[PDB]
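Enquirer: Below is the structure I would like to discuss, written out as structure tokens.
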Protein chains: 2
Amino acid sequence: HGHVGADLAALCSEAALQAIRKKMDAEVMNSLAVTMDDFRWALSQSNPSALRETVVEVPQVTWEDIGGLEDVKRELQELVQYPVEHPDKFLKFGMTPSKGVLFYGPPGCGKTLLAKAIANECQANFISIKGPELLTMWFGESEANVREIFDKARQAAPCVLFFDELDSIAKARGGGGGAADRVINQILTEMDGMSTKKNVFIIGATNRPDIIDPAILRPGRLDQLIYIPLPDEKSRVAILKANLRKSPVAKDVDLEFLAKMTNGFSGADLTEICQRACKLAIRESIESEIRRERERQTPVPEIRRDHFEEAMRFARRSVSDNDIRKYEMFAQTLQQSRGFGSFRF
Amino acid sequence: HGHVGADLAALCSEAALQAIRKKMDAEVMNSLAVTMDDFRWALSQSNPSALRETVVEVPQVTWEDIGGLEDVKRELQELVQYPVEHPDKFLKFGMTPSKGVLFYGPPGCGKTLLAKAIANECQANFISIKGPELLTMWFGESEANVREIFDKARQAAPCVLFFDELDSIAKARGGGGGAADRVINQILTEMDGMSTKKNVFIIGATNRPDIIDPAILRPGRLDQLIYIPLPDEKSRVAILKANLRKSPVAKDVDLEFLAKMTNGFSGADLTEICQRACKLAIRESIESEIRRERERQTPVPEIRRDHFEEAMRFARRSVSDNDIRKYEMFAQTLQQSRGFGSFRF
């Protein structure tokens, strides 16, 4: 990751030289074996340069890592895919495609992997602007490097410009102020700049949806807001299956049972359940090797479900019942139907 | 109103003597004509004594004056009628009938006429304890006259003890305090005292549901809370029809059109629409009599729909969009389903 072609040449170079300095003696030269251990050493000792240069890439989440969220899935399809994959209908009905949408909800409930998924269906380059980048632009007073971000979105079109943690700045000046940050204002300017063409969609997501600039939520700007709740039972069984993918997990482990036990568990907590089960399998397997080598020389092939019990004993429902309460209060702050239901004639 | 049998005898006496002092001359004595004008004069000059003695009476609202509120109607039936009209099933399933329920919502949206209606189906004596009575008990430090109210409910069983404006005291000490009022505590004592038998149901209703004592909302006490929203289109067409009942209203007036125009209008505002239409019909009819008698001697049979236009010009949606917002926030403070939906097995 963060490896340009010259970095890859350096990687192959140092791996081949690790093979050379592993052989360590002319026919033996031709019999060199560049084995995966050499490439792993080269990776552990490779200094890449292409970090801090944000990568545009169609991500790999495929909407099955993020299960559930079916109405949110329909809104995201209608907001991203329909403008770009069926653009004739939009110009037929005269609807301008929406410039942006704004996720909100509990932290780490599958918001980043919910814009990657729709960027994957859209086959659009995904540009994630994390919260530290916005903060860095707010502190160096370099509020004009978000012109570069939007320009990079323009060249890398179609896009999903995931302004992750859009309320980082508002948290960073909690309190003389009141609205309209340094670089939030530049995001507003360069968001009002581009037309509804060029298929660049800003999906900036906020943990705290009330402290944000209310000028962001104006129409034309990120006017659609989409509540991303805590995972439903389908959503968190898909989350548990996705976090445990590529990891050798047992057959007698019942992942739907785990997803059925865990009600208020955010997606990040469901990762930390698996990352404390994998870690505990590491501990047991390493201890197995240790007491084998010291005694038997002189295996835990899979994460057994007894690891998903003593690992799940340290289960912290990280988001409170009063955080999601306030997110619901903001949610039907945005719900003001109020009697215009059954509008018939 | 407020007339005991001795007061009715005094009423007939003064009406008959008004007939006597209207005749004002023995055969003419037998030809006295006690006409309705004499009874109306007697009523206008009758001093009744039975006021300030609260009346227990099966009220006349019949659930059609309060239209709509269908789920609220089902909850009130299940809470009042089913304990008293089908009590075998409750002792079969071991369910104790709930001691009380607590309405809340926007002021004057049909909360008083929503406990009268269910007291009418239940055919239960309806005891309305208005907010000034609770305030009077809180100021005189006579917090032991609510023992008498509950005792009167016990004798007048089955009851609907509508503790109207239960949060009068909490408004009267808005702010050193914090909870547990003088006579709210006695309401709690005599509410916990009576058993689930005797069929006495407390339906105390609050405009402000958050300032009330949180010990009221404990189970056993007024644990069920029922949101009484602003009238729906069926509800406010029934309200407009009920307020205009006994008043001569035209045929070309379209009351469903009125109820369809008025979205945020509380029930009290829909009364003041009709009580400014009736008042303007009074003005036009009286002015008709005035310019007839001064000129033609020397009719507005009905409230025409041109009165319901210039009367509707002075239409004040009295409850704001921020009051009902807070009532909805309290309502989904009482909604924490949150993932236990689709609890299957």
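The residues of chain B that appear here are 404-428, 439-588, 593-715, 727-773 by Swiss-Prot count, in order.
Note: Cβ is positioned from N, Cα and C throughout, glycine not excepted.
Just lifted these from Swiss-Prot, have a look:
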- B:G521, B:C522, B:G523, B:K524, B:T525, B:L526: ATP 2 binding site (BINDING)
- B:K524 to A: Impairs catalytic activity of RNF19A toward SOD1 mutant. Does not inhibit interaction with RHBDD1; when associated with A-251 (MUTAGEN)
- B:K524 to Q: Impairs ERAD degradation of HMGCR; when associated with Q-251 (MUTAGEN)
- B:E578 to Q: Does not inhibit interaction with RHBDD1. Increased interaction with CAV1 and UBXN6. Impaired autophagic function. Defect in ubiquitin-dependent protein degradation by the proteasome; when associated with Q-305. Increases interaction with ZFAND1 in an arsenite-dependent manner (MUTAGEN)
Enquirer: Could you state the CA-to-CA distance between B:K524 (mutagenesis position) and B:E578 (mutagenesis position) to the nearest Å?
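Expert: A Cα-Cα distance of 10 Å.
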Enquirer: Looking at the binding-site residues B:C522, B:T525, B:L526, which has the shortest Cα distance to B:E578 (mutagenesis position)?
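Expert: With Cα distances computed to B:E578 (mutagenesis position), the winner among B:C522, B:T525, B:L526 is B:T525.
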Enquirer: Within 10 Å of each Cβ, count the other Cβ atoms and name the one among the binding-site residues B:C522, B:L526 with the highest count.
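Expert: Sorting the candidates by Cβ neighbours within 10 Å, the top entry is B:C522.
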Enquirer: Which residues does B:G523 (ATP 2 binding site) neighbour through Cβ under 8 Å, counting only same-chain ones at least six apart?
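Expert: Spatial neighbours, sequence-distant, of B:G523 (ATP 2 binding site): B:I479, B:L482, B:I645, B:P648, B:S652, B:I656, B:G684.
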Enquirer: Taking 8 Å from the centroid of the Cβ atoms of B:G521, B:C522, B:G523, B:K524, B:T525, B:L526 as the cut-off, which other residues in that chain fall inside it around the ATP 2 site?
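Expert: Going along the sequence, the neighbours appear as B:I479, B:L527, B:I645, B:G684, B:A685.
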Enquirer: If H, G and I count as helix, E and B as strand, and all else as coil, what does DSSP give for B:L526 (ATP 2 binding site)?
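Expert: Where B:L526 (ATP 2 binding site) sits, the three-state DSSP reduction gives helix.
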Enquirer: Cβ within less than 8 Å of a chain A Cβ is the test here; which of the recorded positions B:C522, B:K524, B:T525, B:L526 meet it?
Expert: none
Enquirer: Mind giving me a neighbour count for B:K524 (mutagenesis position)? Other Cβ atoms within 10 Å of its Cβ, every protein chain shown.
Expert: 24
Enquirer: Minimum Cβ neighbour count within 10 Å among the binding-site residues B:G521, B:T525: which residue?
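Expert: Comparing Cβ neighbours within 10 Å for the binding-site residues B:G521, B:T525, B:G521 has the fewest.
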Enquirer: Counting across all protein chains shown, how many other Cβ atoms sit within 10 Å of the Cβ of B:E578 (mutagenesis position)?
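Expert: Other Cβ atoms within 10 Å of B:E578 (mutagenesis position): 23.
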